[PDB]
Amino acid sequence: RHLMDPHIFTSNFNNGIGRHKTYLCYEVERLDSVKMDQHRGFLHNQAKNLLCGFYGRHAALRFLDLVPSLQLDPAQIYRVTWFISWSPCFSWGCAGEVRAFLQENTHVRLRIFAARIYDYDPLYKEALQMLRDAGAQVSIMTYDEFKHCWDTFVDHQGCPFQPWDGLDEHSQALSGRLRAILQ
DNA sequence: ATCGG
Ligand SMILES: [Zn+2]
């Protein structure tokens, strides 16, 4: 029930400038009792520390660590929606671990909305394709998703969502890139 | 300004 600072949101989820951090706004909705809204929240990655020897944990793994805390009923079907700053990586095992989670728990269906494509990982295409081939929806965040996260996850205090310059442009471009990757 | 130093 603790919301997100507006400057952090507009700083990390900017699809024009790529940040050195990753945030993840997750929703968990029950499907068919009646369809309900059961869990919402957000988290961020754990920064890698060279001096202490810590390699860091990306936001996807940070969410996979939280799944036991959700008390998901194995008899019902849940839809998990991600609004992640960077697309999940491959070289560091995130896409593989998410695919592993999706295979053990077939009652959970995941859809991922990425604000930016993590093309720093040379195998980002293999990550997105692996996520698609595992039954998870892979999409790029558009204005509707940014405004949604602003209205439900951000402590806006009544201030409406003011889109940054190039939101629709970069969102369309990344949508085209992802459409070209998932062929 | 690409999961940070
Ligand atoms: Zn990762």
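The numbering of chain A matches Swiss-Prot: 10-41, 45-195, in order.
Header says: X-ray crystallography, 3.2 Å.
From the backbone N, Cα and C atoms, a Cβ is placed for every residue, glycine too.
Per Swiss-Prot, these features apply:
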type: BINDING; residues: A:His70, A:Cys101, A:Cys106; note: Zn(2+) binding site
type: MUTAGEN; residues: A:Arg28 to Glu; note: No effect on deaminase activity despite an altered restriction activity towards genetic invaders
type: MUTAGEN; residues: A:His29 to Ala; note: Altered deaminase activity and restriction activity towards genetic invaders
type: MUTAGEN; residues: A:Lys30 to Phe; note: Altered deaminase activity and restriction activity towards genetic invaders
type: MUTAGEN; residues: A:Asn57 to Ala; note: Altered deaminase activity and restriction activity towards genetic invaders
type: MUTAGEN; residues: A:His70 to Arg; note: Altered deaminase activity
type: MUTAGEN; residues: A:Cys106 to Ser; note: Altered deaminase activity
type: MUTAGEN; residues: A:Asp131 to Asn; note: No effect on deaminase activity despite an altered restriction activity towards genetic invaders
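All features noted in Swiss-Prot, drawn onto the structure.
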| residue | record | DSSP (3 states) |
| --- | --- | --- |
| A:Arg28 | mutagenesis position | coil |
| A:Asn57 | mutagenesis position | coil |
| A:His70 | mutagenesis position | coil |
| A:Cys101 | Zn(2+) binding site | coil |
| A:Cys106 | mutagenesis position | helix |
| A:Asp131 | mutagenesis position | coil |
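Separation of the C-alpha atoms of A:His29 (mutagenesis position) and A:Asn57 (mutagenesis position): 10 Å, rounded to the nearest whole number. Comparing the recorded positions A:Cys101, A:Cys106 on other C-beta atoms within 10 angstroms of each C-beta gives the minimum for A:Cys101.
When the C-alpha distances from A:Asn57 (mutagenesis position) to the recorded positions A:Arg28, A:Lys30, A:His70, A:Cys101, A:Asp131 are tabulated, the minimum falls on A:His70. Of all the recorded positions in the record (A:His70, A:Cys101, A:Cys106, A:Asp131), the one with the smallest CA separation from A:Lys30 (mutagenesis position) is A:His70. Ranking the mutagenesis positions A:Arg28, A:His70, A:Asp131 by Cα distance from A:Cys106 (mutagenesis position) puts A:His70 first. With a cut-off of under 6 Å between the Cβ and any atom of ligand 1, the mutagenesis positions A:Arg28, A:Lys30, A:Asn57, A:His70, A:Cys106, A:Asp131 reduce to A:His70, A:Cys106.
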